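Here the structure is laid out as C-alpha cells; the discussion comes afterwards.
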Number of protein chains: 2
Amino acid sequence: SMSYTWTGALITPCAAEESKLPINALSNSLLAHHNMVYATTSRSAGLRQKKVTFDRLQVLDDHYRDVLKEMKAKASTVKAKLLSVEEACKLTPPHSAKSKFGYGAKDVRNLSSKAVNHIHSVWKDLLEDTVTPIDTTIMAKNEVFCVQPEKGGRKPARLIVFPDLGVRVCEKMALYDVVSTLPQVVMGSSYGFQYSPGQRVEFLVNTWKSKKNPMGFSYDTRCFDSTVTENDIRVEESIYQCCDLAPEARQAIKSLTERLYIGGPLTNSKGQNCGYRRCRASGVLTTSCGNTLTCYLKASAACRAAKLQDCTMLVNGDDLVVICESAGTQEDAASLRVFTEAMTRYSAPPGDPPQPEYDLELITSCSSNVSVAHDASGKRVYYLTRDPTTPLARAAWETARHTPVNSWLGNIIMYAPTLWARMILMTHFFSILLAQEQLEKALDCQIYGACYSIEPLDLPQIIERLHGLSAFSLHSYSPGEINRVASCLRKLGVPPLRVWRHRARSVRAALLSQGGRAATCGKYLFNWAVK
Amino acid sequence: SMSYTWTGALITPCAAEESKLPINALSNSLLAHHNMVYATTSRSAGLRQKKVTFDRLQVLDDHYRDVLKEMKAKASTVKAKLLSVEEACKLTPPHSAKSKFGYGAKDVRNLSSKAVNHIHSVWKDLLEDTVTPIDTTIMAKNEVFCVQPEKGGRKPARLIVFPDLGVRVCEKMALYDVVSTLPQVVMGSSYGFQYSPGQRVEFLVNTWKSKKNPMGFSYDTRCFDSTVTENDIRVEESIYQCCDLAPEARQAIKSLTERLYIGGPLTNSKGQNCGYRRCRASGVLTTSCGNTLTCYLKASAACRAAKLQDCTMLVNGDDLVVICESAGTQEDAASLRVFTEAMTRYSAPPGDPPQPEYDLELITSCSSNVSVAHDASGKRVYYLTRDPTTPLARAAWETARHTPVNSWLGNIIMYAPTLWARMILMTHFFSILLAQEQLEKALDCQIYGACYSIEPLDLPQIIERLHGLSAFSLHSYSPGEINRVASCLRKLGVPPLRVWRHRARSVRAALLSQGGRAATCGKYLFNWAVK
C-alpha cells in the first residue's frame, strides 16, 4: 500500500513562517555566519511529501514471528488502568493545539465545562463507533538547522499529523498507563527512554566493555514513520491487547487503531482535504511507543537473521543502536548487509547504509555519542555529547527572538558535562542574563517530554542531581571531541574556545560579586573558567 | 494510647476569621434569619480538642482477623505503579497550601525548578530515613453552618492536620495509584466513591428491594479520625503492602506510615509545638482510603458478630450504611446493640446510637438520603436528596462574599434532581447572573475532589450527563421531602416555595428572551417554572 495518497491540496501554514536567522548584534556575538542557519516552512512540503510517499512491501518470517510471540508473552504480564477524563486532562501539555471545538490546553488543564463535556462525548463515540475514520490535520513543522553542503544542505520541513485535542485527551485515557509501563516490560534494558543521559552512557559503556571484541552500529531507517504498515499498527494493537485492561479500554484501543492509528484522511490548516495517510501519524500518544515496539521487533528478528553474536540493542524511537561481538571486520560487513537485507524485508529500509564501528565514541544514537574526560581527582568520566552545530544554530536564533521555547536551556541541562555546553551556552546566556536583569526570571524549557519552568539560579542544583558534580570539574576532553567542537565553530563563525574562556572569566566574576545564589553559579558553572 | 497529647500551645489562625454572616440586598433576598448562619474559627479549637482527645482501648477477635485476611487476599491481586515527580505534580490541586520551602501549588503544577528539586530531595529522604517523625501543621477549619439547639448548638471548628506540600506530593508518588484501585478491589460494590449520585441511588434501591423485609441503618462513629489506632494505621500499611508494588514504593509507604501516618508532632501556624498526634491525620493522601478500608474492616467483623442476615454495606469515609434482612423489630434492636458493642470493641464507638430503619427514605448516609418523584411520562424516579439547611446557609454566605468555591454551584450539580436545588439555588443564582452580566463567566466549583471551571451556560449539558433529563421534568415529590424542605425554609427565614416559583417564572423569561444558549437554560433548568 502507498504510505500516502495526496490530492492537489496544499499543506498550508497557520501563522507567519520565518525563513532566515534575524540579524542581532548580540546574536552575531555568538554566530557570524547567519546565512547558514535556517528554519523550515510549508514551502518545503512538496519536497517532503515526495520523500515520504512510496509503496511498502513487507514480508515476514519465523524470526519475526518468534520475537513477536516472545514480546506478547511479556506484554501479557502487564496490567494497565484507564485514566479518568479528569486525570487525562491534568496530564495534557500546556501549549498543545487548541481544539476545533471551542477550547484549548489551558481549558483542559483547568477542567473547564466546555472541555470536560466535549471529551466525554468524544469518548462515548470512540466506544460506540469503531469504524468511521477519525479526522487529523497535517502541518509543516518549523525547525531551525544549519546548512550542510556535503549533501542536500537544506532539509524540507518535517510533516506532522495530529487528531485534535478532544480525541488526543481520549487517547491518554485509554493508553497513557499502557504507553508507560508496557514498553519497558517487553524489552527490558533495551527500552531507551528509561535512561537519563548518564544512565544511557552507563548502559552503553557497560555493554561495550562486556564484549571481547565489541562491534557497534546505529541503524537509520528512511522516513521510519512512513515505513510503518497497517500490519505493523495492528500488531501493536495485538500487543496492547495482551495486557490486563479494562473492557472500556480495549474498546477504545481497538477503535482508536481502526479509526486513527491504522491511517486516515489528512486535512489543511485551511480545512481542505489534503489526501490520505496509510502509515504512522506523528502526532498521537501511540507514536513513540509504537515506533519503539516495532523498531525493536524488526531489529530483533533482523539480528537473528544476520546471526549476530551477543546482540544488545538500545531502542528509542525509530532510533536503533546494536552492539555485539565482532566476527571479524569482513565478517561483520557481511552481517550488517544481511541485517539490513532482513530489515528492509520487514519494511524498514535504511537511509544511509549502516557501517560497523569499533570505536564507541564514533557511534551516534539519538543524535548523541559517548565520550571521555577526567574529573578533578583525575579519574575517567564517561559522559554523553553530540555535534554542537544544531544546538548552536538554535542557540543563535533563540537569541535573536523571544521564541517561547528555550532549547538552549535544554541543551545546557542535558549536555551539562560537555565542553561546548559549558564554555559557550552557559557563558553566552549567563552573559545575557547578567546584562539584563532577568537572572531570577524562570523560563519555559522543554525536556524529556515535559515543559518545565526553570529558574536560572537553579542550574547548579539540577545539573548536580542529573550528572553528579563531576560536571563542574571535568577536563581533558578526548582529542576528537575537542577537535569536532573547534571545527564546528569555524563553520558556524562563532568565537573560538579561547574567547569564551575569557567571556566566562568575567561572567564568573560579575556573578561571584553579585551575591550568594548567583555567586553559587559562578562557583560551580564557571569553576573551570579560571584554572 | 491517647489520641492526642496537647501542650498548652494555642492552635492559631492564619488570616482573618468571619463568624457572623454578611448581609446585602441579595442575601436577605434568600436568607432573613442571618443570625443563624455562622462560620467556625480557631476560637472553638479548645472545645474541639476536648472532643477528639481520649484513650483508645482496642480488642480484636477472629471475626476481625478473618475479614482482614480476606481483604489482604484481594489486595494481593492488585498491582500499582509509582508516579514520577512530574506526574505527581500535574495531579496536585490548584489551591493547596504553599510549602514552607519557597514554592506553591501553581509552582508545583508548573514543574518549576524550585518545587521539582525540593520534592526530589524530600523523596530521597523518605527512602533513606524511615524513622524521624515528619512534621505536620494543625489548623482550625472555617466552615459555614446553621445553628441547631437540637443538641448543644454551634459546632466547634474542625481540626485539620497536614504534612506540607513537598511531602504531600511524595505521598502521591507512592500511593496515588494504590489509593485509587485498591479500595474498590477489596470491597467491590461496598466502596462508595465509585458511585455517582444516581448510581449510589441505584445501588441502594436495588439492594433495598433485594431483601424480603429490608432493614437499614447508618452507623456514625464519634470523631472517627481520633478513633483510629496505630494498630489500624499499621494494618492499613500491611494491606497496601500486599499489592504488587515497586521496591521504592514499598520503602516510601513503610516510611510514610512510620514517619507520618502512625502519628507525630503537631505545630502552630505560628510555628510552636502544639502537641502530639497518635491517630489519623485528616490531611494526607491516605486519609479517605485508610478510613474506608478500616471502617469496612471493623463494620464487616461487627456485622458477623451481630449475626446480621444478608448484610450489604456501603462505605465512604468513616461513613457507613448497612442494609440487611430484618429478623423482627425486637430482634433487630438487639442486633444493632451487639453490632455497636463489637464496633466499640474495635475502637469505633458510636456518636449517636444507631436506629434500625424500615423506610429507605429515612436512612441518611453521606448526609444524604434516597427519595421518590415522577418523571414527565409519569414513571417513578429515585434520586438523591439531603436536608437543605447547610446548602442554603452556605448559599447565603457565598452570596455576600467572593468565595473561591461556589459550594452552591456544587449542590446545584450534585442535587440537580432535587426540589430545593431546582426551585431555589438555580432560580436565586441564575437571578444574580442575569442581574449582573456574569452569565458567561466560568466559576471555580469543587466536586468529587476535583476543582472545575464551570460556565453557567453548561449546566443543562452537565446535569443531563449526570442525571438523565428526568432531572428537568420531575414532579410529585414525596410528601416527606416536600415537608422537610418547606420546614427548613421557615427556620432559615427564606422565601416560601411559591415565591420561588414566581422568581423563576421571570428568570425563565429574561433568559428565554436573551438568546440561544441562555434560552436553553430557560427551557431546561426552568421548564418546571411554568406548568
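Chain A uses Swiss-Prot numbers throughout; the residues present, in order, are 2420-2950.
Each residue, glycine too, has its Cβ placed from N, Cα and C.
Annotation source Swiss-Prot lists domain 'RdRp catalytic' at A:2633-2751, citing sequence analysis.
Other Cβ atoms within 10 Å of the Cβ of A:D2639 (mutagenesis position), summed over all protein chains shown, number 15. A coil conformation is recorded for A:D2639 (mutagenesis position) in the three-state DSSP classification, outside any helix or strand. For the mutagenesis of A:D2639 to C, G or N, Swiss-Prot gives this note: Complete loss of RdRp activity. The structure shown keeps the original residue.
Summarising the annotation, Swiss-Prot assigns Mg(2+) 2 binding site to A:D2639, A:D2737, A:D2738.
Annotation for A:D2644 (mutagenesis position): same-chain Cβ neighbours under 8 Å, separated by at least 6 residues, are A:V2471, A:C2698, A:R2699, A:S2701, A:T2706, A:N2710, A:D2737. Quoted from Swiss-Prot, the note on mutagenesis experiment A:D2644 to G or N is: Complete loss of RdRp activity.
With a cut-off of 8 Å between CB atoms and residues at least 6 apart in sequence, the same chain places A:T2555, A:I2579, A:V2580, A:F2581, A:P2582, A:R2587 near A:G2702 (mutagenesis position), listed in sequence order. Swiss-Prot documents A:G2702 to D, L or R as a published mutagenesis change and attaches the note Complete loss of RdRp activity.
For the mutagenesis of A:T2705 to V, Swiss-Prot gives this note: Almost complete loss of RdRp activity. The structure shown keeps the original residue. DSSP assigns A:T2705 (mutagenesis position) to a helix. Cβ neighbour count for A:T2705 (mutagenesis position): 25 (other Cβ atoms within 10 Å of its Cβ, all protein chains included).
Around A:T2706 (mutagenesis position), taking its Cβ as the centre, 20 other Cβ atoms fall within 10 Å, counting all chains. Among the mutagenesis entries in Swiss-Prot is A:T2706 to C, noted as: Almost complete loss of RdRp activity.
The Cβ neighbour count for A:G2736 (mutagenesis position), using a 10 Å radius over every protein chain in view, is 17. Record note (Swiss-Prot) on the mutagenesis of A:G2736 to A or C: Almost complete loss of RdRp activity.
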Cβ neighbour count within 10 Å of A:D2737 (Mg(2+) 2 binding site): 22
C-beta crowding around A:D2738 (Mg(2+) 2 binding site), within 10 angstroms: 21
Proximal residue to A:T2705 (mutagenesis position) among recorded positions A:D2639, A:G2736, A:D2738 (C-alpha distance): A:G2736
For the domain 'RdRp catalytic' (A:2633-2751), the number of residues DSSP places in helix, strand and coil: 56 helix, 30 strand, 33 coil
Cα-Cα distance linking A:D2639 (mutagenesis position) and A:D2738 (Mg(2+) 2 binding site), given in Å to the nearest integer: 7
Additional residues surrounding Mg(2+) 2, by Cβ distance to the A:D2639, A:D2737, A:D2738 centre under 8 Å: A:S2637, A:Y2638, A:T2640, A:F2643, A:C2714, A:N2735, A:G2736, A:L2739
Pairwise Cα distance for A:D2639 (mutagenesis position)/A:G2736 (mutagenesis position) [Å, integer]: 11
